[PDB]
Amino acid sequence: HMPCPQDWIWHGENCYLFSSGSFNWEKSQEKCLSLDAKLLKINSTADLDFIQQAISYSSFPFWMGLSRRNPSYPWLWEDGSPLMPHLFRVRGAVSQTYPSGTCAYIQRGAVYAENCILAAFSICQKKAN
Amino acid sequence: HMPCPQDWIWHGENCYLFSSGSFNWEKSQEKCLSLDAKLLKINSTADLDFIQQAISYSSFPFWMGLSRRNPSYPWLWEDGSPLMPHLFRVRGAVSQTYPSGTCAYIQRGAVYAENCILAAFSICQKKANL
Amino acid sequence: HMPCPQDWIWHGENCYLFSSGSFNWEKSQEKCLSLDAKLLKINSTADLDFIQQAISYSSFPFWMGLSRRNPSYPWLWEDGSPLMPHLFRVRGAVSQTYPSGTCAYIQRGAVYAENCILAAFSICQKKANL
Amino acid sequence: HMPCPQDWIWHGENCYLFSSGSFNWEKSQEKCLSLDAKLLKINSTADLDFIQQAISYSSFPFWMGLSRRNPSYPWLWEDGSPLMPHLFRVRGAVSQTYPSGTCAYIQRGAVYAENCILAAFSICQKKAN
Ligand SMILES: CCCN1C(=O)c2ccc(Cl)cc2Nc2ncccc21
Ligand SMILES: CCCN1C(=O)c2ccc(Cl)cc2Nc2ncccc21
């Protein structure tokens with residue numbers, strides 16, 4: 001049939017969808033689930049290269065699926081898998097403890113840690129047919 | 001067996017692609033032709049809604065296929081078809097006469113007129129396999 | 001000859017300073033004492049309004065002078081004075097008992113309770129020369 | 001008898017004031033003028049060091065007085081003075097032409113170019129008594 005639905009970008013084995021507006025991590029997490037998708041999950045250097053290129057026209061922040069309760073907990077994706085250490089280093093204030101947890105976002109090709117209640121753009125991803 | 005090639009966005013009956021770099025209108029037109037495509041052509045409110053949504057995360061200008069020789073000439077797409085007046089209003093300095101004509105671009109949901117020799121990003125469009 | 005020293009914010013009858021790094025409550029209390037100052041003490045709605053405004057561009061937590069041994073003990077400032085109940089409500093896990101006591105912090109305009117050994121930024125305050 | 005008014009930070013020969021929220025460059029410029037002040041003007045490495053330190057607790061963008069009509073025009077401060085050579089490099093999409101001009105902003109210690117209709121925090125600066 002067709003690899004990706006309308007409005008989505010087909011890349012490799014996945015479909016990517018940029019959000020129309022800025023919402024908190026919980027709102028972005030919910031939006032992806034409603035479209036049978038998860039938030040952005042980076043599994044390879046090729047995935048990171050594609051995402052940095054697709055966000056090269058934006059100076060805005062983009063919420064990914066990586067998050068943790070506090071610095072004593074590990075960085076995990078929505079499905080419960082861990083982050084591959086070689087892919088990228090989470091910069092910024094990683095040692096801070098926020099009441100709604102610490103969520104990871106990508107901005108200008110770099111990944112930074114931040115409070116989950118902040119409004120930011122998002123990228124949803126799902127398997128391509 | 002598939003509506004659009006890789007890296008393109010499938011919408012309605014067209015495939016849309018954002019340009020890799022900022023070039024003048026003539027070079028932007030050439031780039032689309034090189035990918036078997038034309039510069040962005042907006043025919044409906046549903047096309048403008050989609051484009052504004054696709055460019056919502058960018059503060060950059062994106063060229064489209066609308067252009068004219070000078071203010072005394074009508075705004076026309078690359079194929080020669082005219083602009084539907086209800087779709088949108090072309091803002092900015094529309095009364096200016098540039099040596100390489102006046103080309104239109106979309107930025108932050110709004111359409112503005114500008115000199116065609118200015119470097120700007122672009123959106124290419126081509127028919128989807130349906 | 002001047003109300004506050006360099007890098008401090010002058011407000012009302014006090015000088016406020018944001019800490020250079022994130023440390024546990026005891027180290028944050030020590031840092032203020034080294035600058036001839038104490039941890040943030042909120043005595044009025046005007047003081048709270050100022051602090052929320054000064055921290056409006058930060059998503060980080062800031063320690064204050066409010067702390068208690070456990071939930072059975074009252075919330076008290078460093079000098080021993082109590083909290084005015086109308087000023088604000090301490091949110092979060094207030095019913096928890098930590099080995100180094102429970103310390104209060106302000107983040108995004110709201111006041112939350114937390115373990116005193118956690119590294120957090122802080123606001124120091126001292127009297128202004130008037 | 002006081003170099004800076006209440007709520008301002010005294011640094012060197014100036015007074016600095018952080019904005020309470022985010023507004024477009026024109027509104028930020030208006031706010032500073034209302035307080036007998038101008039948008040942030042960096043004249044030395046010591047001024048840049050102070051600003052980066054004062055914004056170290058924020059991952060948000062902050063507006064500065066540096067702006068230009070388009071890439072063919074020079075980067076100028078509000079008073080008309082040019083940008084000093086070895087202070088900083090303006091990063092990002094400097095080759096773009098926005099309808100409301102290109103205004104410079106500081107974020108995470110780095111200076112980037114951007115569209116002036118975007119809402120951002122701001123820093124006002126005026127001489128100290
Ligand atoms: C979630 C916030 C996204 N955002 C920026 O990230 C942003 C980045 C740079 C500047 Cl100067 C100003 C900015 N503010 C802003 N204004 C309007 C639309 C989006 C933005
Ligand atoms: C001018 C916009 C300021 N801003 C950010 O710059 C910002 C930075 C990072 C993230 Cl993840 C999300 C962000 N959005 C945001 N949400 C709430 C208050 C402020 C912000």
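One is the number of the first residue shown, and numbering goes on along the chain from there.
Just so it is clear, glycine is given a Cβ too, placed from its N, Cα and C backbone atoms.
The domain 'C-type lectin' annotation in Swiss-Prot covers D:11-125.
DSSP assigns D:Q53 (mutagenesis position) to a helix. Around the Cβ of D:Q53 (mutagenesis position), the same chain contributes no residue under 8 angstroms that is 6 or more positions distant in sequence. Recorded in Swiss-Prot as a mutagenesis result, D:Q53 to L (Swiss-Prot position 193) carries the remark: Impairs binding to acetylated LDL (AcLDL); when associated with 198-AA-199.
Where Swiss-Prot documents D:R68 to N (Swiss-Prot position 208) as a mutagenesis experiment, the accompanying text is: Does not affect subcellular location but displays a strongly reduced affinity for acetylated LDL (AcLDL). Residues within less than 8 Å, Cβ to Cβ, of D:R68 (mutagenesis position) and separated from it by at least 6 positions along the same chain comprise D:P74, D:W75, D:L76, D:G101, D:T102.
In sequence order, D:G101, D:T102 are the residues near D:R69 (mutagenesis position), counting only same-chain partners six or more apart with C-beta under 8 A. Looking at Swiss-Prot, you'll find the mutagenesis D:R69 to N (Swiss-Prot position 209) noted as follows: Does not affect binding to acetylated LDL (AcLDL).
Secondary structure at D:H86 (mutagenesis position), as computed by DSSP, is coil. Proximity of D:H86 (mutagenesis position) to non-local residues of its own chain (separation of 6 or more, Cβ distance below 8 Å) is seen for none. Annotation of the mutagenesis experiment D:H86 to A (Swiss-Prot position 226) in Swiss-Prot: No effect.
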DSSP residue counts for the domain 'C-type lectin' (D:11-125), split into helix, strand and coil: 20 helix, 38 strand, 57 coil
